[PDB]
Amino acid sequence: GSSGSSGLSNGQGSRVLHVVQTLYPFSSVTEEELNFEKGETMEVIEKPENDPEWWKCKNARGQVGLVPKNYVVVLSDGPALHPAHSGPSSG
């Protein structure tokens with residue numbers, strides 16, 4: 001079963017607002033909600049007004065949905081836009 005790819009792309013009015021990480025694993029059944037695991041990196045594409053407790057992000061699967069902010073956390077602001085290194089974290 002050979003696999004292949006053409007190169008489909010979309011055009012939405014949104015960009016990488018802020019990079020957030022998932023502290024706890026949250027998996028939904030519907031498409032509305034996002035699906036990820038513990039220790040997943042995403043990017044805030046849009047934030048809903050009506051539901052401020054929820055944020056719009058895109059997982060690795062390239063799918064967007066409503067993810068609970070109380071579960072994620074903002075690490076940096078912008079895709080390597082501001083001058084800031086990971087940290088003195090021991091290697």
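Think of each number as a place in line: the chain as shown, counted from 1.
Cβ atoms are placed via backbone N, Cα and C, with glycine included.
Sequence annotations record features per position, and here Swiss-Prot assigns domain 'SH3 3' to 15-77 based on sequence analysis.
Proximity of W54 (mutagenesis position) to non-local residues of its own chain (separation of 6 or more, Cβ distance below 8 Å) is seen for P48, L66, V67, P68, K69, given in sequence order. The note that Swiss-Prot attaches to the published mutagenesis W54 to K (Swiss-Prot position 234) is: Abolishes interaction with DOCK1 and IRS1.
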**Number of helical, extended and coil residues in the domain 'SH3 3' (15-77), per DSSP** = 3 helix, 28 strand, 32 coil
